[PDB]
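Following: one structure in structure tokens, then a few remarks.
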Amino acid sequence: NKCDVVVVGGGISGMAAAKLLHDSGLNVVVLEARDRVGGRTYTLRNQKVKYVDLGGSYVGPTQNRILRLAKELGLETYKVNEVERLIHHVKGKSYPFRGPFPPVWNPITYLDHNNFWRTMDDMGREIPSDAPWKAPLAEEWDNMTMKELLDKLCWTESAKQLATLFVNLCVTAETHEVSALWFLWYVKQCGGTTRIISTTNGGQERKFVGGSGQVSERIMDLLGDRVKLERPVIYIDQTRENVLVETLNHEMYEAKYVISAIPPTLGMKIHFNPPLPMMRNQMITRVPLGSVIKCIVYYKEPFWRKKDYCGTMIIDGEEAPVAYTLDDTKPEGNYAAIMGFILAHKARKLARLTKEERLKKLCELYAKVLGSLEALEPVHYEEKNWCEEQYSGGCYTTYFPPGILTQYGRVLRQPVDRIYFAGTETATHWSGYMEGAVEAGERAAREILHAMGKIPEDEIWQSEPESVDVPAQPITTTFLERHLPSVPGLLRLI
Amino acid sequence: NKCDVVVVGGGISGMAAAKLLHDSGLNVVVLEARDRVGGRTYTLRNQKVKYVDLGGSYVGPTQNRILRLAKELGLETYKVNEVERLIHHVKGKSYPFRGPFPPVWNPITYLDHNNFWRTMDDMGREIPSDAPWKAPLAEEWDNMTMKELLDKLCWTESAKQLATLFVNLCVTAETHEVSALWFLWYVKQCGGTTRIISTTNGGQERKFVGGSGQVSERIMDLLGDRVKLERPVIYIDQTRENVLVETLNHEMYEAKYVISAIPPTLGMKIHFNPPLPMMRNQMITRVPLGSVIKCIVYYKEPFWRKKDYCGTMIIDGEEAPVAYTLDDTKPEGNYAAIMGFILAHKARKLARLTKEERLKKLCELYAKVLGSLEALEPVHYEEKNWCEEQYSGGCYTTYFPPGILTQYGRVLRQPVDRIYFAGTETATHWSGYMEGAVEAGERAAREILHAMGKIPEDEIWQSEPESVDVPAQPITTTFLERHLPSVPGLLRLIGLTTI
Ligand SMILES: *Cc1cc2c(cc1C)nc1c(=O)[nH]c(=O)nc-1n2C[C@H](O)[C@H](O)[C@H](O)COP(=O)(O)OP(=O)(O)OC[C@H]1O[C@@H](n2cnc3c(N)ncnc32)[C@H](O)[C@@H]1O
Ligand SMILES: *Cc1cc2c(cc1C)nc1c(=O)[nH]c(=O)nc-1n2C[C@H](O)[C@H](O)[C@H](O)COP(=O)(O)OP(=O)(O)OC[C@H]1O[C@@H](n2cnc3c(N)ncnc32)[C@H](O)[C@@H]1O
Ligand SMILES: CCc1ccc(CCOc2ccc(C[C@H]3SC(=O)NC3=O)cc2)nc1
Ligand SMILES: CCc1ccc(CCOc2ccc(C[C@H]3SC(=O)NC3=O)cc2)nc1
């Protein structure tokens, strides 16, 4: 019944918040709707796969909070395989390459591609990470979709196809679904185009040995019986001295403060007394999550490596079910596997099929792209469609349709009386990722410590020392990349 | 706790559904979250106003279901005042006019305005009322906002300005917030541009004597103790032979079937066992309601009539808090009043002020638009910001952002095991309105009667005889309206002769 703080949600953010408060000497309780912890992370274990991340998996340089938390819990990382060549498959042909950038051979098309990525980062430099609505052109950019921006910027269909894939893969949503301002903020707050797309020296550099689900699991181990599973919160009452929190299974909890560590829209599943302020009331109806099926096909051997391919495939176009893959083989070289994402509208379309039907489509696609009949002989298959999850709403994260971020963005982390807001969606660096989940959970926890008079105001937001295990190398550009003209810039010189 | 059908929501749609089922001999229960029925309709009564609709109010020709239901319940309508001139206020100046269309004198501007409304209706004719996602260019149109479509179509700032106000006023949302396909559907399913904008011969022709809240109240009277107030539904369980419905105040109800008669996104407030199918699970996170404050300023007399103004003002410009007003005086001629809407972003922006501050801003605006110092002397004020409502989510209705209607639209009224879906959002004619609430409630009820083997399949969807009290004049166009060129059409003709 009685405690200092109730945390709603036992994903990484809620767990990180509860741990910090617990370590500080407060009595905490975590109320989790599911029969498991981890939320948008989920590590499946069976003999065929050993373990596999069906939700969030990747960590990399500059994500120092998640790396520090995992290390403390006794976890280690290994590198996602990028020794051999990456593949860009365009108009029915595979083009192997090295470096983070797919090569472009046509000179006009080259200028167009170069300008697109450069312009994304140029625009990002004017968007504050902690307040994107304060961008000088916030309203102009928020009132446009990414489709509109791409249509204006890309003079070649080639650039437009890759730019579209980029949007789809970053935020599991269609270019026409999302605000340009929000999307440009999203990329900038991960460190820019190069950092977000990169395996080596980027967001996809590493995975956790044994799976990312261990983060939430091991914190639940540390919290004893303070984690309550199968307790979906249904009601929060702030009319009295202590806050009252009621669960679906009829239990009542009493606390001084609450942390909401669930996706913003899932706040709708809770009935509030008194009602929420107008702006939050409407905000939580305006913020959907994206759509994705994560699919892992297993093979006897990582056969692609013999052809000097690392397993990374970037696959343009409408026909392909999967637009992007990475090698999911274990560090020992066993449990050979390819991870692929079925993105946005394709998640919706292909959900109608059977598991076996999807397996066949993926195997035939991979056989074409890798140029190998070995892709047609899988030994095992696992997948998860995150669109079906009542207590997630989708994956990877929440996207903002046009007009929403400028009108409602401010209220995302604004406290409501004694309710404070965590969740990766409220982070200012790697929001959308496990890193942002840690940042937001610890910040929300420290807001409460400050409310209790335990720490000063300047300690609410705290820097993180760089990981020694996963250090970051700087992102560089070339002289030509910085100074080559766009297509219309070349036209104006003519 | 045992019944045949549980209806979730006691707005017009749930009440219409419950009444039909009750009349058919079934045992119904209505579970309503609030301490009142009516939902997005709410009639305030006090001595200063007598009565006033703070939510949905207007009915008109072609809305035959709401008119028939209200008539059966003993209600009467009266006509909104449109005897005198309307006002279009643009660039700080007022232009009085008659007819549904603000006058446009500049011939280029006239062609552009004519073509804009014509094209809205032309495109609408391509969109099936019962399946907008089946339009030939559904995907192209759904992947565009209304802002993009206006930018393409309007060759004058004058047309773009009025078109923007039109969207804001129809759906309480910004042009950049909404899908072009969805908005084009929304207008077409109300009968088109002329019908949706008109007072005389359109959606705003009439109000109910005594207020629209009487519709839901009188149905509650008919149903007696079957309506349960302050029972917000939290949980629906379909894993066993009969459906189990749990409320916040700790009550359990058992039923053969359920009708969900709440705004689609408010489905999120219910925990489902088993979980909803993927498409509905995501759909209910993708469908917000609009933003509006409805404001009524009272005066000693309807002084605007003396200057040959009916009370209708169409007000363009960022600075104006209210973009549209109608005379709200009682049919007897007393309790003189102006009704105004604060729309979309302005509802958000102006919510920060006090009630007294909003009243001052409205009076100052009305004084300028009407050229009348008497507008600075209000005797009373009432208002309601629908953005603050936990159990509405907004008003008037649900809008669809770009890309959503084609991807998720088909599941809006698709049954989920033994749950059937009512609510105005699921209607095919005047969706968003009290009329659509009746259509959807009665249709959902008949879906259940069919499932029980009580009526044949062809009786699920039923036509409605035209009101004898509110006849519908047809929507007509002139030869010139049909065949005058667009601005680019004129330019093509110019470039053709110059050869
Ligand atoms: C789904 C997904 C996510 C993902 C990704 C691929 C997929 C398919 N790949 C990632 C990656 O490679 N690297 C990375 O860093 N992130 C990746 N992501 C996203 C990542 O998983 C998320 O950013 C992160 O997991 C989010 O953490 P957070 O703690 O903020 O949120 P959550 O996991 O959703 O946890 C919320 C918990 O709350 C519970 N819940 C929901 N409603 C209630 C109620 N009413 N009462 C009590 N509890 C509730 C949820 O069940 C959940 O456990
Ligand atoms: C708000 C508004 C609406 C409006 C308008 C002006 C404003 C300011 N002008 C209109 C007009 O002039 N003419 C017209 O025909 N319509 C106008 N509108 C729209 C109109 O009010 C709506 O279309 C109509 O009232 C909607 O009816 P419907 O029955 O479909 O929906 P509802 O009124 O919202 O009723 C839903 C009920 O369900 C209850 N609820 C919500 N959640 C729960 C849960 N969890 N459990 C139990 N009950 C629940 C709500 O409280 C409500 O009563
Ligand atoms: C800047 C030039 C460029 C343009 C597009 C691509 C194709 C690959 O793009 C990517 C885009 C996003 C991501 C990150 C994706 S992958 C994941 O697990 N989670 C993510 O957020 C990974 C790769 N490569 C290079
Ligand atoms: C076709 C040419 C034209 C273009 C716009 C206007 C300005 C008025 O536009 C209107 C637009 C919508 C509405 C209906 C609004 S008012 C209400 O109570 N609920 C509604 O849906 C009423 C008027 N007049 C004429």
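The residues of chain B that appear here are 3-501 by Swiss-Prot count, in order.
Method reported for this entry: X-ray crystallography, 1.9 Å.
Placement of Cβ uses the backbone N, Cα and C atoms for every residue, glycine included.
According to Swiss-Prot:
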type	residues	note
MUTAGEN	B:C192 to S	No loss of activity
MUTAGEN	B:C365 to S	Complete loss of activity
MUTAGEN	B:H382 to R	Significant loss of activity
MUTAGEN	B:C389 to A	Complete loss of activity
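Overlay of Swiss-Prot feature records on the structure.
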| residue | record | DSSP (3 states) |
| --- | --- | --- |
| B:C192 | mutagenesis position | coil |
| B:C365 | mutagenesis position | helix |
| B:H382 | mutagenesis position | strand |
| B:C389 | mutagenesis position | helix |
Specify the nearest of the mutagenesis positions B:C365, B:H382, B:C389 to B:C192 (mutagenesis position), where nearness means the distance between Cα atoms.
B:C389
Below 8 Å between Cβ atoms and chain A: which of B:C192, B:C365, B:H382 make it? I'm asking about the mutagenesis positions.
none
As a test of the contact definition, list every same-chain residue at least 6 positions from B:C365 (mutagenesis position) whose Cβ is closer than 8 Å to its Cβ.
B:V299, B:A377, B:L378, B:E379, B:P380
Do you know which of the mutagenesis positions B:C192, B:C389 has the most other C-beta atoms within 10 angstroms of its C-beta?
B:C192
Can you count the other CB atoms that lie within 10 A of the CB of B:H382 (mutagenesis position)?
16
